[PDB]
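Report on the following structure.
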Amino acid sequence: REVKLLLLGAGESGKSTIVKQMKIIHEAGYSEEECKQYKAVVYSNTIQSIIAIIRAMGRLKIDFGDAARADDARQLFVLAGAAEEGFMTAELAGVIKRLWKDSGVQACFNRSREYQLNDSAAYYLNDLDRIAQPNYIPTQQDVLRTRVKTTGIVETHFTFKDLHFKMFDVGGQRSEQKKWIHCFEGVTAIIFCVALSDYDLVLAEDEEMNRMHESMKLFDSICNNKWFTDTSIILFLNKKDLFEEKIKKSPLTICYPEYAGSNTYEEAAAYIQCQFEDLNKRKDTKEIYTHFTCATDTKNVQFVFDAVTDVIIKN
Ligand SMILES: Nc1nc2c(ncn2[C@@H]2O[C@H](COP(=O)(O)OP(=O)(O)OP(O)(O)=S)[C@@H](O)[C@H]2O)c(=O)[nH]1
Ligand SMILES: [Mg+2]
């Protein structure tokens, strides 16, 4: 039987990372030639991330820790063009590594909720020595960590448990939300992705709009749309790894002023789950299948999608 899955959710919620995991788990992963295609994306992500931090020190008036980094930051923009083409000279890596270890840069990095920074910024920058090597070939995890905004509709196919899956992925940014209707036909199940760690962030398209509140509005619209009455609604509360770290130091009251629980993972996670599930206007006739995920963790996604497939199989 053919099973059509539709991935929905706000931008950067993890939808395309789930797509990548299906290729890794169910079709032997990315070949060397495929990994090499992502080398330019890894380099682009890395240079864009350090540039975003440097940019933010200017707006937030944060000085470098050592005054010598001013020359490194000059050389950064001089040499950045190579990375945006898939090349990484030993001189550029040294410039980035020194900037990344500077205490003023690190101070700005730890204030990233005051600007826009890729979630994978630290992953790549902490691994600069490995990714800067000659003949560097991105690993599966490197590919999973890449960030490219999805425009259009991405369709991938795979076989699992004798089922032929057709998985559809759409862009989640506001400009792409008008395109969601084009995938609405014949959907067996929806996987709605939520970035748990978005609770203290604002939209790139609007600094006044809380990211998690926008996610709730989208989920409210989808879950209660009569067109999806007979469609299984699966909720991926994603980026649980980033949420577990963030909940220790960033109060959830930024998002939900009425939250009275502790700053611990289990209580706060369950509170967010209930906030989303309470948007369901048909609690007795419509079920939501909620899973907490780390979309970049292949082992976690494999077991979660195994459990999801059983629900789809049983209908
Ligand atoms: N640490 C961590 N990073 C994640 C997780 N899920 C996704 N990411 C990272 O977050 C970034 C955004 O993920 P992505 O898959 O592109 O979201 P998206 O929903 O497809 O975004 P869009 O196409 O609507 S603009 C990527 O760099 C990805 O590697 C997670 O569970 N944990
Ligand atoms: Mg995407």
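We number chain A the same way Swiss-Prot does; the residues here are 32-346, in that order.
Placed from the backbone N, Cα and C atoms, the Cβ positions cover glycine too.
Taken from Swiss-Prot as is:
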- 43-48, 150-151, 175-178, 200-204, 269-272, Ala326: GTP binding site (BINDING)
- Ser47, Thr181: Mg(2+) binding site (BINDING)
- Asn149 to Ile: Inhibits interaction with RGS14. Does not inhibit interaction with RIC8A (MUTAGEN)
- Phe189 to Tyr: Increases basal GDP exchange rate; no effect on receptor-stimulated GDP exchange (MUTAGEN)
- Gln204 to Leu: Expected to have lost GTPase activity; inhibits the forskolin-mediated increase of cellular cAMP levels. Does not inhibit interaction with RGS14 at centrosomes (MUTAGEN)
- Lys345 to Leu: Mildly impairs receptor binding; mildly decreases basal and receptor-stimulated GDP exchange (MUTAGEN)
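When Cα-Cα distances from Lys345 (mutagenesis position) are compared across the binding-site residues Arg176, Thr181, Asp200, the shortest belongs to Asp200. The recorded positions listed here (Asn149, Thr181, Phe189, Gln204) include no residue with a Cα within 10 A of the Cα of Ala326 (GTP binding site).
For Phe189 (mutagenesis position), the nearest neighbour among the listed recorded positions (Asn149, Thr181, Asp200, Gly203, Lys270), judged by C-alpha distance, is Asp200. In the three-state DSSP scheme, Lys46 (GTP binding site) is classed as helix. With a cut-off of under 6 Å between the Cβ and any atom of ligand 2, the binding-site residues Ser47, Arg176, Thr181, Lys270, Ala326 reduce to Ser47, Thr181.
With a cut-off of 6 Å between Cβ and the nearest atom of ligand 1, the recorded positions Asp150, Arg176, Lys345 reduce to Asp150, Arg176. The most densely surrounded of the binding-site residues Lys46, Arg176, judged by C-beta neighbours within 10 angstroms, is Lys46. Long-range neighbours of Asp200 (GTP binding site) (same chain, six or more residues apart, CB within less than 8 Å of its CB): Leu38, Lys46, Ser47, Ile49, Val50, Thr181, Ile184, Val185, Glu186, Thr187.
On the backbone, the CA of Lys270 (GTP binding site) and the CA of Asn149 (mutagenesis position) stand 13 Å apart. In the three-state DSSP scheme, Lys345 (mutagenesis position) falls into the helix class. Among the recorded positions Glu43, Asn149, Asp150, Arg176, the ones whose Cα sits within 10 Å of the Cα of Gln204 (mutagenesis position) are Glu43. Residue with the densest Cβ environment among the recorded positions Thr181, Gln204: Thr181, by other Cβ atoms within 10 Å. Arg176 (GTP binding site) and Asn149 (mutagenesis position) are 10 Å apart (CA-CA, integer value). DSSP classifies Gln204 (mutagenesis position) as coil under the three-state reduction.
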